[PDB]
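Participant: Take a look at the following structure, please.
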Amino acid sequence: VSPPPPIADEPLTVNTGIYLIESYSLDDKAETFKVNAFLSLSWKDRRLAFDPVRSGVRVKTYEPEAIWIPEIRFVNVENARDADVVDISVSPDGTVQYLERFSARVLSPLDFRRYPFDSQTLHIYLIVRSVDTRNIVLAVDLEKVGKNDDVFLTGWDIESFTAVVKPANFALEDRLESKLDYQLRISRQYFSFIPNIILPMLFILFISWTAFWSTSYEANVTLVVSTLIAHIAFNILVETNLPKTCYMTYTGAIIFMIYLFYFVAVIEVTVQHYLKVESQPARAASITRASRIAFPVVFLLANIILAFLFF
Amino acid sequence: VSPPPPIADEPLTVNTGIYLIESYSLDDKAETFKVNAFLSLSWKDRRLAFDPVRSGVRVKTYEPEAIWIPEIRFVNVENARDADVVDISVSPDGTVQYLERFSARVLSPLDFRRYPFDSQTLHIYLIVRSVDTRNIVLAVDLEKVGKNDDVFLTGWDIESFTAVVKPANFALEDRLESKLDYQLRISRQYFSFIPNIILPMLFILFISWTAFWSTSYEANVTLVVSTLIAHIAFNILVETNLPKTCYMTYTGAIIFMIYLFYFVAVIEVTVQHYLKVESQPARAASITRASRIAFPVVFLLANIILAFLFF
Amino acid sequence: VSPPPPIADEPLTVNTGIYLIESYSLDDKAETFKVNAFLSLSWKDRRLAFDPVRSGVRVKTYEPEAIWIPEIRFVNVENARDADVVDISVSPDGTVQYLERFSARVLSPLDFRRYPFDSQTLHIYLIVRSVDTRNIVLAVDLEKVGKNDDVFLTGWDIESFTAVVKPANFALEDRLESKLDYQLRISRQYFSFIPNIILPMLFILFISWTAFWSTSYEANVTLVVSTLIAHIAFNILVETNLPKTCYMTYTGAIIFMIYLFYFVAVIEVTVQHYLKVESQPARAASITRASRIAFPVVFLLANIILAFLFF
Amino acid sequence: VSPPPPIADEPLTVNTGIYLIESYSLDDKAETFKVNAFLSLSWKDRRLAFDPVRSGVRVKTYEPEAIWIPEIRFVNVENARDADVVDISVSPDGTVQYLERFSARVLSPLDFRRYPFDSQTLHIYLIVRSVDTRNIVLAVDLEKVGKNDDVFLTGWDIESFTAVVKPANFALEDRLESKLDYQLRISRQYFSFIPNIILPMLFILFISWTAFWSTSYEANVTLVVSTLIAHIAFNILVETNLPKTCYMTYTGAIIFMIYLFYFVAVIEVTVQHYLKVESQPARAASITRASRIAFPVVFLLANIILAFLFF
Amino acid sequence: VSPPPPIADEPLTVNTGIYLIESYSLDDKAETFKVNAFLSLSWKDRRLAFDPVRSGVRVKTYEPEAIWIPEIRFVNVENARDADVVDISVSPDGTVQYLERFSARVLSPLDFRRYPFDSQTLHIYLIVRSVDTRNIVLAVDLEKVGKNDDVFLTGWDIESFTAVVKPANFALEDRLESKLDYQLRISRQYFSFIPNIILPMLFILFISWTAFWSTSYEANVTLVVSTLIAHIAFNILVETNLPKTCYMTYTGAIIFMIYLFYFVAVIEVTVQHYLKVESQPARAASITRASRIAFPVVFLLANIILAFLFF
Ligand SMILES: [Cl-]
Ligand SMILES: [Cl-]
Ligand SMILES: [Cl-]
Ligand SMILES: [Cl-]
Ligand SMILES: [Cl-]
Ligand code: NA
Ligand code: NA
Ligand code: NA
Ligand code: NA
Ligand code: NA
Ligand code: NA
Ligand code: NA
């Protein structure tokens, strides 16, 4: 089978449409997500045109083998899509209406800079290669683009599934290519982030600040160093949530700042002890007393500065 | 092959039935489970009808290729089902009796709010797309819906496998679709949750309350902070047996409240020490003595309040 | 092709045989094990009978497509077996000698109540569905059931591979089914559980009992709480080695009892300190002295009681 | 189908070209990476020549089955590539222009000696085995070798995708083989390595050096041993971000040196205490005072020496 | 197609040869390794013989379907090999020369008794089942057995790839079977085992022995118990690099002996304290002083005894 011939020098328009049935397995670390969906294609092949009153029937059904079908592919997929043709229907004028149901593991990069308040735009790229006999351009049939209401993605709120209607037509290896961008916008849903990660982590930190109300070097060392170990053990515990990145994250900065707060606390505890042993407890008391307000204030300000920087 | 033509205007009824052979691999985190089962379908195609007298035989066996079979699909499956046709049998009147054996990884959302006492309703959705020549509706043959007695799901009690007899008929991408709901009800079975997770966690907490019978700040700091580390280490240990959710869990609330109890204990220990060093051991003793009854009482009440809230 | 017709009303006997070539990947947590084996089937189809004198040859070889072969399936398999036909050989009387080499991931529940001294019985169920024309029953050819001598399963001792010769014939979805039980008996060979899990766990516990020879509350708190953390860290270390169950295990019970021993030790340490501070060191010394023999004795007895209860 | 016959004794030249569409799943531990690309091949088969006047069309399209296509394979791939033919086009002269799209998990060794500043040269080897009738040699069409601009590999910066134009022609199992080297040059991108791994690790080490300003053996033991535990806990935490190698890494040298610094600190702490108890606090103070500058200086120098040795 | 008939009673000799292209994914815990190789087979089929003079050509190429090919299989493979026929050539006398490229995940038991100094012998078993008409025996063509020079196995040194030339002929299920043993000898390469596992582990143990230079029970308890926790944390860290076995290992024995050394140290610390409190510091000092030389000496000898016992 060969592609349909043109009336004049015009290319062939293929009316695409992706309707999401199921979305699942969003791997934050692999930057992949799986999707089960319909793919509807529609073009006009006049060789397939028929008179309805002579044939008796209003639409003819065909097998994929029987007719010319455009080679549509996905750009950002791991392997070839697991597709099964649902129906092929030709109208009297030759307009083919193809429909298939596929499942694919899609690659879309993620932006963890604002985690756990981050919103993502997942992409699904459709592409078609233009043949020698005639050029092929992709079109969006907005009536055939959507998603089922049950469609969920655990820990996320699925906002919208839309398509960039203007295709990116370009040249590649001496032939024309028509690319389409399907966008799945998702915002993070993590209500339990505060009681499960932030709040227990902050308690550990405030426990260490009780050293500003003690004069026992031995107790203070235990307080500041043990809570530092407890902070690490707490991090080995909630590490699954800790977004695995190579740029600085909002959550990533806070964690770093917390390590600095533990270090500075040790300095104070060491200073207070040294001045006390050097028989100058007047300064040792001044510092400890200052630190009682200095540590919470500097922490609150530094978090305001950060929150501002990231949002 | 084309679908059977109607005598009048009536749609084609397909009598469905799923009989579970083997259930397994329930992934609480992925919200998936795997199932091995039979799928029985039945429809009336009068084109295949035959007189038993002249043919000699009462039932004719066919190959899938030889006859028209409806395109039945699962909605909430990860990839296409691994199906193998068992038998196709046409009765004299043309009533086809299809049977296949399939295996599929099903997506059914889970509700961890009441874990480890949670009960789930696993769904299996059957769907058929109506063709242009004829509309197709799904029906349930209750005599062909069930499960083998050996059918197990480790850590769960399989209660019932039933089907919502009324199909959800709706319009999708300009064509009619008949959807069916098969429900697998399972209640959690975790007897060892108390001795393996709750009881050792509570012992750690009670160890921390021995600080209300000590006046040694150095011993108390060790007691309350070490058991806090031990609580985390215990959590990194039973981290597998922890339900991973983005809403608040019963178990998850307890865990949070336990972190608050550790924090408050530190405050008491710090207060008792400060009042003692500030030469006011009369109130330091009062507080420590109150805490001896205050900490267990508030803990018991708060757990009653929580258990009431979730159940 | 259709099944062979009966001389009388008798059903068709298919002589089964599974010979294990390789056993591997026993997943204690998934309750699965993979196997690579031969499957030999033998029946009598008189339509295939031939005179050896006129034909010249004593046995005729056929292609699966060329002749009727019964639809044999496995019950407890994850997906369809990866089978490849080795040889099909028809004797003069019409007796077919089928042989195929397959590999399958089998599901067989495990009993961890007596771990690490547990022995398991892995099952492989063969099933055949009776057709309309004639009923099919499965038989065991003991000469064709066995296992290679190299057959190993790391973590176990392979005792026997036998078959329950009497098939479980029953009715399902209005048709007869003949089921067969193949049993692979394996006993656990973990001979180093003691030096790797039990002995170090016990050392850590005995270290805590040195608190009965000390009067230093501060040292005792460190001793009993640190070894409690060390017990957890040891458990996060050997947790891969330990069993994953939703009932009570022998190992599980001991672990639980050990947590109780840590709690009781804390009570003693707390009591001894309180009586000493309340200026009553006569009873504080009595208790500590009693505990020196009470803790080991109660431990030995309780382990005898438990070992008896489980075995 | 047989290969095209030579005019004279010249071999057949196949013009290769790999254009990367997607690069992903770089497994540092497995030394593998996955890739999704186009493979364009071009050779001359004069048996396929045609007159565009008689044939009507300027280029004929063929099915893989219909014509002779060279058996091109990848050397360093895990399994066979998941290829799908895009287009086969023959010009009147007999020049075949093949194009397929393949996915493949490629094996290229990695050099972690300079991690996290390491750069890699990933290889993709194309090979063709010469047949008996005529020899086959591989050629590079530089116009058909490249990569899409969106092509990413998380935590790395993709520098270049080039091909060694001269094929490595050699003899293997008595026949000629033409091998081609495609090189993907990447350099590590880990900005957050300093705040997430190095800086918190160093804080923990500096905390241990506060023992040079204390005389309390009990506090010093806690300081040096607790930070040693904290160093390990931190390493179990960042364990993921550590290259798992069987030679010495730049990072692996630093980590080792840090363990030596902890050991030496213990010696000092032990020595200072012994001299103090042996009533010689003049030397004990000298050592502690020296260590205040000795430990940071030796650490800075040793890191300079190392950084120089590795880079 | 049927097998070639014999001139006499002689069996058919098939000349085997495996040439390794790629070796990878050696899973120490699963006892498996993946391999990508050529498989060359050669047998004499006189039915395929041809006079060069009449035929015109010296060698005829065939399709697998066109001629009789022996059913060669691998014994110790997980699933069926992913094979693709490269070339089939028939010389004028009838000598078929088959060549295919395959990939297989092989099963080869490993011996971790001498880890990390262990050397392994990986096996690849070729087998052929004798047919009724003619018996089949396997032969080794040493000119066709080898490995590419780039062939690597990370963390191992590939010594040799040879084949046991004498096949193991035996009877299985009433038919003759010819088995061949291909051996891949690999010796471990773990230079960094000393700085990454042994040396930091010994430093922890050495730290514990500083308790023999202290009289502070409180400091000694911290020293011995904390380093015991640090030993565990270190083990949870390097547990990836420790042989995941059953039977006693060289590394396995050392680790155990180290746990005994921690326990004995506690006894000394406890004894020294008890004698001191019981006002007998003459004996308490003697023991501590003896232990200063007793602990290192007994450790050095016990390791000498061990290494002798294992090597
Ligand atoms: Cl695609
Ligand atoms: Cl489906
Ligand atoms: Cl099966
Ligand atoms: Cl390949
Ligand atoms: Cl094989
Ligand atoms: Na298509
Ligand atoms: Na179907
Ligand atoms: Na302590
Ligand atoms: Na079969
Ligand atoms: Na090819
Ligand atoms: Na500690
Ligand atoms: Na073969």
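By Swiss-Prot numbering, chain E shows 47-357, in order.
Looks like X-ray crystallography, 3.0 Å, at least that's what the header says.
Note that Cβ sites are derived from N, Cα and C of the backbone, with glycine treated the same way.
Copying in the features that Swiss-Prot gives for the protein in this structure:
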- E:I244 to Y: Marked gain of function, with a ten-fold shift of the proton dose-response curve towards lower concentrations (MUTAGEN)
- E:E264 to Q or D: Decreases binding affinity of TBA (MUTAGEN)
- E:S272 to A: Increases the binding affinity of TBA (MUTAGEN)
- E:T297 to A: Marked gain of function, with a ten-fold shift of the proton dose-response curve towards lower concentrations. Also shows slower apparent rate constants for activation and deactivation. Displays an increased sensitivity to propofol but a decreased sensitivity to desflurane (MUTAGEN)
Participant: When C-beta separations to chain D are restricted to under 8 angstroms, which of the mutagenesis positions E:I244, E:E264, E:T297 qualify?
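Facilitator: Listed in sequence order, the mutagenesis positions near chain D are E:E264.
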Participant: Reduce the DSSP letter at E:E264 (mutagenesis position) to three states and note it down.
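Facilitator: Once the DSSP labels are grouped into three classes, E:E264 (mutagenesis position) ends up as helix.
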Participant: Can you check which residues sit near E:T297 (mutagenesis position), meaning Cβ under 8 Å from its Cβ, same chain, 6 or more apart in sequence, and list them in order?
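Facilitator: Residues satisfying the criterion: E:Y161, E:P162, E:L288, E:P289.
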Participant: For the mutagenesis positions listed here (E:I244, E:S272), tell me which residue's CB has the most neighbouring CB atoms inside 10 Å.
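Facilitator: Answer by Cβ density within 10 Å: E:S272.
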Participant: For chain C, give the subset of the mutagenesis positions E:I244, E:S272, E:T297 whose C-beta is less than 8 angstroms from one of that chain's C-beta atoms, in sequence order, otherwise 'none'.
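Facilitator: Cβ contacts with C, in sequence order: E:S272.
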Participant: At the level of the C-alpha atoms, what whole-angstrom distance separates E:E264 (mutagenesis position) and E:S272 (mutagenesis position)?
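Facilitator: Counting only the Cα atoms, the answer is 12 Å.
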Participant: Within 10 Å of the Cβ of E:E264 (mutagenesis position), how many other Cβ atoms are there?
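Facilitator: Result for E:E264 (mutagenesis position): 19 other Cβ atoms within 10 Å.
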Participant: Determine, to the nearest whole angstrom, how far the Cα atom of E:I244 (mutagenesis position) is from the Cα atom of E:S272 (mutagenesis position).
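Facilitator: E:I244 (mutagenesis position) and E:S272 (mutagenesis position) have their Cα atoms 19 Å apart.
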Participant: Using DSSP with the three-state reduction, classify E:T297 (mutagenesis position) as helix, strand or coil.
Facilitator: helix
